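Reading through the structure tokens given below for one structure.
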Amino acid sequence: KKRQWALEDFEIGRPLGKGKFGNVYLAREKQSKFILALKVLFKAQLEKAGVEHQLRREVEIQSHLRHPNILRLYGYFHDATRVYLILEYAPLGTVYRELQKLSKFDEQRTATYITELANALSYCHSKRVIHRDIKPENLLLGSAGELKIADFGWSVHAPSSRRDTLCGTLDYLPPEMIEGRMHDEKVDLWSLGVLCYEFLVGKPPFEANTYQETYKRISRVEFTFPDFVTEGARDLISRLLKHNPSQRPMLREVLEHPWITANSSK
Ligand SMILES: O=C(O)c1ccc(Nc2nccc(Nc3ccccc3OC(F)(F)F)n2)cc1
């Protein structure tokens, strides 16, 4: 930032969670007593998979973003064996844990999260950063219960054509990404529809038991709605889950959607 941290500057605390790169810890900076989170990546592990350059992207991108619905990255440092990310600490944990708790969210809490997400993504898109990995496990909650986009591990500059070896769940990836094609900001609009659906239903709309058939359901956009999903909600999700990226709405239209405005507290 201006100056260079070391492990000895921080008292480390409770393990927050993760993960196979290394874990995330609550920590406190000794001199200021500032409370934050410290993500410990293992180097040996980053190099037994040559991901060292992706971290530099994540770090570079996330550190330059200022938005109340995006998790701050303050800086980083390393020693012999590992790298440390100094992160804003989000006190209420992941959206996933919350979703697991409530099983599903009401329309008011979904619309509010979608709004918060939409604002954060709009900001991202103004810098032509595209996220590409929006999902409950990557979204944290602030002290006021506000959604924060947390993990920028897969974010990248737009437009992009990468055939990134897609290794985790397909559940949030749009057709143009699973088929390995070129893609832009509209990726995050598809993911926003997947998320909106998952928030209301409790499961992502293309969920399946194998990767191979999730792939099929996505590329053919086969989802159905349980009876309890309201018309307004169905309408927004159908607008978002469009095979053709150019037919997906702009974030502005998401924000101005009657189902959003009627239910959003934000
Ligand atoms: O369950 C809890 O007690 C809990 C309480 C507070 C926080 N808060 C928190 N603040 C900053 C970073 C961070 N990483 C993280 C932690 C666990 C899983 C995934 C993570 O990374 C992410 F968010 F990027 F995915 N977690 C997280 C969890």
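Residue numbering in chain A adheres to Swiss-Prot, whereby the residues present occupy positions 124-389 in order.
Placed from the backbone N, Cα and C atoms, the Cβ positions cover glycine too.
Swiss-Prot lists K143, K162, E211, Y212, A213, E260, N261, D274 with the feature ATP binding site. Around the Cβ of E260 (ATP binding site), a 10 Å sphere holds 19 further Cβ atoms from the protein chains shown.
Reduced to three states, the DSSP call for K162 (mutagenesis position) is strand. The C-beta environment of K162 (mutagenesis position), restricted to residues of the same chain at least 6 apart in sequence and closer than 8 Å, consists of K141, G145, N146, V147, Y148, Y207, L208, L210. Quoted from Swiss-Prot, the note on the mutagenesis of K162 to R is: Loss of kinase activity.
According to Swiss-Prot, the mutagenesis experiment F165 to A carries the following note: Decreases the interaction with phosphatase type 1 isoforms. Cβ environment of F165 (mutagenesis position): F144, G145, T204, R205, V206 lie under 8 Å away, each six or more residues apart in the same chain.
According to Swiss-Prot, the mutagenesis experiment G198 to N carries the following note: Reduces interaction with TPX2. Reduces kinase activity tenfold. Promotes interaction with the AURKB binding partners INCENP and BIRC5 that are normally not bound by AURKA. According to DSSP, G198 (mutagenesis position) sits within a strand segment. Around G198 (mutagenesis position), taking its Cβ as the centre, 15 other Cβ atoms fall within 10 Å, counting all chains.
Just so you know, the Cβ of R205 (mutagenesis position) picks up 17 other Cβ atoms within 10 Å once every protein chain is counted. Here Swiss-Prot describes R205 to A as a published mutagenesis experiment; the accompanying note says: Reduces ubiquitination and proteasomal degradation.
As annotated by Swiss-Prot, active site, proton acceptor applies to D256, with the evidence given as experimental evidence. With a 10 A radius on its CB, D256 (active site, proton acceptor) counts 20 other CB atoms from all the protein chains. When secondary structure is read from DSSP and collapsed to three states, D256 (active site, proton acceptor) falls in the coil class.
Applying an 8 A CB threshold to same-chain residues 6+ apart, the list for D274 (mutagenesis position) reads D256, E260, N261. For the recorded site, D274 (mutagenesis position), the DSSP three-state label reads coil. Quoted from Swiss-Prot for the published mutagenesis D274 to N: Abolishes cilia disassembly and kinase activity.
Sequence-distant neighbours of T288 (mutagenesis position) (same chain, 6+ residues apart, CB-CB distance under 8 A): none. Among the mutagenesis results in Swiss-Prot, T288 to A has the note: Reduces cilia disassembly and kinase activity. The residue drawn here is the original one.
Quoted from Swiss-Prot, the note on the mutagenesis of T288 to D is: Mimics phosphorylation state and increases kinase activity.
Taking the Cβ of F346 (mutagenesis position) as reference, residues of its chain lying under 8 Å away and at least six apart in sequence are, in sequence order, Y320, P328, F329, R340, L364. For the mutagenesis experiment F346 to A, the note given by Swiss-Prot reads: Decreases the interaction with phosphatase type 1 isoforms.
Fewest other C-beta atoms within 10 angstroms, among the binding-site residues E211, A213, are seen around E211. There are 8 other CB atoms within 10 A of the CB of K143 (ATP binding site), with all protein chains counted. Neighbours of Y212 (ATP binding site), defined as other CB atoms within 10 A of its CB across all chains, total 21. Note: the Cα of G198 (mutagenesis position) and the Cα of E211 (ATP binding site) are spaced 10 Å from each other.
According to DSSP, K143 (ATP binding site) sits in a coil region rather than a helix or strand.
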